[PDB]
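Written out below as structure tokens is the structure these notes cover.
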Amino acid sequence: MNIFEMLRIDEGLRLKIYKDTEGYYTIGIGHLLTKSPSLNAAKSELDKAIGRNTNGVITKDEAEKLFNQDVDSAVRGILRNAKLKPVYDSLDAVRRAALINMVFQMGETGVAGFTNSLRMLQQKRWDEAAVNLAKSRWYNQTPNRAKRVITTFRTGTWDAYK
Ligand SMILES: [Cl-]
Ligand SMILES: [Cl-]
């Protein structure tokens with residue numbers, strides 16, 4: 001298992017514009033298009049992201065291409081962030097994937113906001129970090145996905161994904 005396979009399981013793949021769990025226009029493997037309510041504003045972001053007139057539909061290759069860019073960006077954002085970087089540097093390979101997953105979902109700003117859980121992960125207090133991570137809107141809104149990520153932080157294995 002790796003970060004790509006992990007995120008593909010959590011996000012799914014859809015080739016037509018759809019609304020995510022928050023009601024926002026998305027496409028592909030979890031690629032947020034816009035927070036605006038307008039489907040036209042979403043189609044316009046889509047065409048711009050793909051470089052062609054898509055009429056709201058993309059191919060598998062185009063989905064995978066946005067996905068590779070989004071993972072790359074999540075990693076680079078973590079490495080640029082003064083709060084996240086030290087946590088990432090301290091973790092083993094599996095747990096690094098869990099952190100990337102959270103950043104991919106909620107953005108660097110949102111994750112950097114989990115001040116206490118970050119400190120706990122850095123200190124390697126797995127059980128305590130898992131309890132603190134669950135006291136969040138994140139966990140309450142998307143509990144099945146949150147549990148999978150949290151178990152990955154707790155155990156350092158891919159068991160939740162197998
Ligand atoms: Cl983009
Ligand atoms: Cl969920």
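If you're wondering, the header gives X-ray crystallography, 1.8 Å.
Placed from the backbone N, Cα and C atoms, the Cβ positions cover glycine too.
Per Swiss-Prot, the features are:
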| type | residues | note |
| --- | --- | --- |
| MUTAGEN | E11 to N | Loss of 84% of enzymatic activity |
| MUTAGEN | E11 to Q | Complete loss of activity |
| ACT_SITE | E11 | active site, proton donor/acceptor |
| ACT_SITE | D20 | active site, proton donor/acceptor |
| MUTAGEN | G30 to A | Almost complete loss of enzymatic activity |
| BINDING | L32, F104, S117, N132 | substrate binding site |
| MUTAGEN | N132 to M or F | 2-fold decrease in enzymatic activity |
Among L32, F104, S117, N132, the record's substrate binders - longest CA distance, Å: 27
Other C-beta atoms that fall within 10 angstroms of the C-beta of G30 (mutagenesis position): 20
Chain-internal residues near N132 (mutagenesis position), provided their CB is under 8 angstroms and they sit 6+ positions away: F114, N116, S117, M120
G30 (mutagenesis position) versus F104 (substrate binding site) - Cα distance in angstrom: 9
Contacting recorded positions, sequence order - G30, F104, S117 vs ligand 1, Cβ under 6 Å: none
Conformational class of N132 (mutagenesis position) under the three-state DSSP mapping: helix
Three-state secondary structure, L32 (substrate binding site) (per DSSP): strand
Inter-residue Cα distance where the pair is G30 (mutagenesis position) and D20 (active site, proton donor/acceptor), in Å: 8
Rounded Cα separation (Å) that holds between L32 (substrate binding site) and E11 (mutagenesis position): 11
Cα distance (Å, whole number) from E11 (mutagenesis position) to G30 (mutagenesis position): 5
Local backbone state of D20 (active site, proton donor/acceptor), from DSSP in three classes: coil
Count of other CB atoms lying within 10 Å of the CB belonging to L32 (substrate binding site): 17
Least buried by Cβ count (within 10 Å) of the recorded positions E11, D20: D20
